[PDB]
Amino acid sequence: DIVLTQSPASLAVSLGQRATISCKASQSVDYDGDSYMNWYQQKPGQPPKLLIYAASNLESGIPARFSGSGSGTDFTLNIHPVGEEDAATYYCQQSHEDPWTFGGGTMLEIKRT
Amino acid sequence: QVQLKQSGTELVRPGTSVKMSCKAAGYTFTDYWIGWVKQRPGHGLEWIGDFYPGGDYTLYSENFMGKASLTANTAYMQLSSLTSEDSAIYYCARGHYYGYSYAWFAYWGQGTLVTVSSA
Amino acid sequence: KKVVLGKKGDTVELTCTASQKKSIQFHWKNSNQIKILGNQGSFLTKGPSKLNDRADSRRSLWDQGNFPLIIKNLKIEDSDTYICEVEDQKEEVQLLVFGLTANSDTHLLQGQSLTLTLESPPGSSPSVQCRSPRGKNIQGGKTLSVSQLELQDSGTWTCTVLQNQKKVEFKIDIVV
Amino acid sequence: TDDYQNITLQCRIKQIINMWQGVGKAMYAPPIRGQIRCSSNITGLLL
């Protein structure tokens, strides 16, 4: 079973600042040039929402404030402009090979005046 | 637009069998898998099994043998030999078939709470 | 004129068959000339009948030369004949769906009788042949009753149902 | 028995489709930015 590690465990972001969260994978998930990463957001009191998919193809409804990049065992989800409502936890997921494993989750809290 | 609804909160005794229901919405539901999800504090969130209605297919993880069981637009769960460790939140997702069932699916569900307690 | 039997809750496969192997037209009309399924190019189009959300098809065998029809959650109101129209033929099949079960849910005592209820479609004469681990091969018509329900009679008795030489196995829930 | 100037039809783009030359799903690139228009003429009708 692949082991996914999300970094950093904790992070502080000032308003209007680029935010980047990294995800490391033990085993390559590549197949035919594709990146099989899914990014989810989780807020207290509500269920997770699918945030990004494929690391290269965006969802609907969610604004264009978002992106994903990387390769192989090193991926990065990037957010701009960081706003007030984005204080939440973020998860990186592998979809290449079963079983469906998980990471430790990355916290993100807005820093203001 | 696909929407997922789940029944009310459950409080059940340990060691018994618990029944859960996740009702679909106005979508076909016949060419889509359904993953079932368990969430416990300080653990993130883990998947139990994935069930296909268009053939009643089953896909299990190596952590839920003999405990989880799945059935088939109103899917259900079947958990046996319940313990306090299972007091947690439960969710149902949607998906696809023909390969890449959950490779690029979306549109999650709400959730429900299960409490394993003798009080 | 093949005939198939159901169990009122399980699946079934009433398969047509051809030889061209080119994904050709076809359809599945009931005994009232009403469409249910049917290929339209490579898509699917359920017919305006009372089997909207149950019908389906194996969309991967359309190229091999088989056009099955999987109907989930069978109901008593579906027992009827069906017709293929693969190329020009009239390949026909018959389906007979019923359910044999008990009435006493759980409350049963030792020394009492057991009764079975079988709901076959009107105009049918199935034969009930109970088979049990204790050897009580009770035989009778559609309706059969057991005058003894003891502790030794525990377990689900296998009252099979035979019609037109075709036998379907059942199970009986016993609580004592 | 229809009415009594404009009939509106909601439309939603898609990105995962089913091919018409066989069996199997398919996916395409993300949609374009904006300012998409189409003017068309209807001539026939299949029933």
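Numbering of chain C is taken from Swiss-Prot, so the residues present carry the numbers 26-201, in order.
Even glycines carry a Cβ here, placed using N, Cα and C.
Annotation source Swiss-Prot lists domain 'Ig-like V-type' at C:26-125.
Counting every protein chain shown, 8 other Cβ atoms lie within 10 Å of the Cβ of C:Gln65 (mutagenesis position). According to Swiss-Prot, the mutagenesis experiment C:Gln65 to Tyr carries this note: Increases the affinity for MHCII; when associated with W-70; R-85 and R-88.
Where Swiss-Prot documents C:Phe68 to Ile as a mutagenesis experiment, the accompanying text is: Abrogates the interaction with MHCII and T cell activation. Neighbour list (C:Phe68 (mutagenesis position), Cβ cut-off 8 Å, at least 6 residues apart, same chain): empty.
Record note (Swiss-Prot) on the mutagenesis of C:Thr70 to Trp: Increases the affinity for MHCII; when associated with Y-65; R-85 and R-88. A sphere of 10 angstroms centred on the C-beta of C:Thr70 (mutagenesis position) encloses 12 other C-beta atoms.
Recorded in Swiss-Prot as a mutagenesis result, C:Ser85 to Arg carries the remark: Increases the affinity for MHCII; when associated with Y-65; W-70 and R-88. Cβ contacts within 10 Å of C:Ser85 (mutagenesis position), excluding its own Cβ and spanning all protein chains shown: 11.
Annotation note: C:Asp88 (mutagenesis position) sits in a coil segment as assigned by DSSP. Within 10 Å of the C-beta atom of C:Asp88 (mutagenesis position) sit 13 other C-beta atoms, taking all shown protein chains into account. In Swiss-Prot, a mutagenesis experiment is listed as C:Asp88 to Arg, annotated with the note Increases the affinity for MHCII; when associated with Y-65; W-70 and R-85.
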Looking only at C-alpha atoms, tell me how far C:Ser85 (mutagenesis position) is from C:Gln65 (mutagenesis position), rounded to the nearest Å.
-> 15
Helix, strand, coil residue numbers for the domain 'Ig-like V-type' (C:26-125) per DSSP?
-> 3 helix, 26 strand, 71 coil
